Structure formats: structure tokens, C-alpha cells
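Novice: Pasting a structure below so you can have a look.
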Amino acid sequence: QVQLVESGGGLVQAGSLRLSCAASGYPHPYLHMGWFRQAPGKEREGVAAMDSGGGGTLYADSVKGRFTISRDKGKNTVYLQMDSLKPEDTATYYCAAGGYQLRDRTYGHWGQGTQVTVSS
Amino acid sequence: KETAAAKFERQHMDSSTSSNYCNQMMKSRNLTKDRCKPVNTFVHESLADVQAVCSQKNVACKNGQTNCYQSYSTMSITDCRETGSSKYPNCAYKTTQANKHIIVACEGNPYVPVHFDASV
């Protein structure tokens, strides 16, 4: 209901996936929503985030041109379109909401995590 | 090393039910050590009710950061503002009791207040 719920993900090749995430029961707009990931061997990093009212969209350098974030208008749903996939995109992905830009510590409302394993 | 969450409690929390309060508390909570803070707000509610604000209405902080939250309800507060002849190290405050929404920035998981932004 109020909690974020992710879907999509799993095994993919060098290649396409679409992650989605909704917090339909949270009854006000989350200003920023976005996606973070923790790749095996590495600290969690922000991948993409987008503001609810035109205040900005942001991508990690390592995904520029490959991933595209989008959000439904005035419903708390956020999508990650992942193209041009590389093995290093293997990671647990997490939906996040209610924080600022790509700053992990500013987000306290998270989805459940979605494993994405990209093969050769 | 005092955590940011603990500093927030020291600077901003006094759960007890409430014209000298500010002068007395700014001095005693050791808030005037380095400079006079120009404003400082004390919140007269349970710690839990204050931490709860981090799951209430997501708003922009005055500086534009989006990890701020406004209490759904107004709260019992004391607003402390520099007045008269206040000059470091001799800080001086005017006390105003009020019932206002609080706006806090939240960080971490557990996601707790780390900065008091304003009362509105």
C-alpha cells in the first residue's frame, strides 16, 4: 500500500530490462524518486533520480546514455529503462523515494530490492 | 562523537510541556558555544512523534533539498530568535510559544531527523 514495491528484474544478457516501482498508497507526491544499486564488490550508488515537478533529473555518470528514468504524473511510480547493458551492471537494484538526488543517506523509504544479473 | 541524530535531539527536543525559556535553554543545551544561532526551535512532543515526521508529508527544505518532511499535524513548539542586543559570546533570545507544523530533514535508516528547517 504505502510501502514501495519493485518489479521486473532478473537474468538478462548484453540488452534490455524495465524496472518499475510504486508507492500508490503514500498519499502525497514523493518529490524525488529514483533508483540505487549495489553491484557485487561495491558500495551502494545512486543510478538515476527524478523530481516530481520539473526540479531535475539526474543520472550517475556510469549510466548516462544507457539508462532512462521516468515517473507517472502525480502518482508515486518510477521506472528504470535499462539498455546497452554491461556485465558490470549486475547488481541488486533498489527503488527509493523521498530523498534528494543521488544521496543514499537522504532516502529512508525504499523498495525491497531487485536482483539483476547480466551475462556475457 | 555525537551523531547528527543525537545532536538534533540536543538542539531541538524537549518533550516536557512548556519568556525566559529560550535564553535559558540555548545556554544550557550548550548551543551557543561557537556563535549565536539566530533561531532555534524546541519541540514539545515525544521523540517518537518527532521521528515519525520522517514518514509524513515530503516537502522541500528552504534551501531546495527534497529530503524534508512537514508534520501532518501542528506541534507544540518554542521558537527562539535573537533579539535586542544579542552579541556573541553573550547571546540573547526572544521566546515565543506556538503550535505550528515542524519541517525537518531526515537521513539514515533508521530514517530520523538530522536538521530542523522551520516551523510553519
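Per Swiss-Prot, chain B residues shown: 27-44, 49-150, in order.
Structure method, as recorded: X-ray crystallography, 1.8 Å.
Just so you know, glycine gets a Cβ as well, placed from its N, Cα and C.
Annotations for this protein, taken from Swiss-Prot, read as follows:
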- B:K33, B:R36, B:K67, B:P68, B:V69, B:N70, B:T71, B:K92, B:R111: substrate binding site (BINDING)
- B:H38 to A: Loss of activity (MUTAGEN)
- B:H38: active site, proton acceptor (ACT_SITE)
- B:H145 to A: Loss of activity (MUTAGEN)
- B:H145: active site, proton donor (ACT_SITE)
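Context for these features, please: burial, neighbours, distances.
Specialist: Taken residue by residue with DSSP, B:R111 (substrate binding site) is part of a strand. Neighbours of B:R111 (substrate binding site), defined as other CB atoms within 10 A of its CB across all chains, total 16.
DSSP assigns B:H38 (mutagenesis position) to a helix in the three-state reduction. The Cβ neighbour count for B:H38 (mutagenesis position), using a 10 Å radius over every protein chain in view, is 20.
In the three-state DSSP assignment, the secondary structure recorded for B:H145 (mutagenesis position) is strand. The Cβ of B:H145 (mutagenesis position) lies under 8 Å from the Cβ of B:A30, B:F34, B:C91, B:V134, B:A135, each of which sits 6+ residues away along the same chain.
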Novice: If I take the C-alpha of B:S44 and the C-alpha of B:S49, which enclose 4 unmodelled residues, how far apart are they in Å?
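Specialist: Distance between the Cα of B:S44 and the Cα of B:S49: 10 Å.
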Novice: Do you know offhand how many angstrom separate B:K67 (substrate binding site) and B:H38 (mutagenesis position) by C-alpha?
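Specialist: Checking the Cα atoms of B:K67 (substrate binding site) and B:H38 (mutagenesis position) gives a distance of 13 Å.
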Novice: Where the distance is taken from Cα to Cα, which of the binding-site residues B:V69, B:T71, B:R111 turns out closest to B:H38 (mutagenesis position)?
Specialist: B:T71
Novice: Can you tell me whether DSSP puts B:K33 (substrate binding site) in helix, strand or coil?
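Specialist: Helix, per DSSP.
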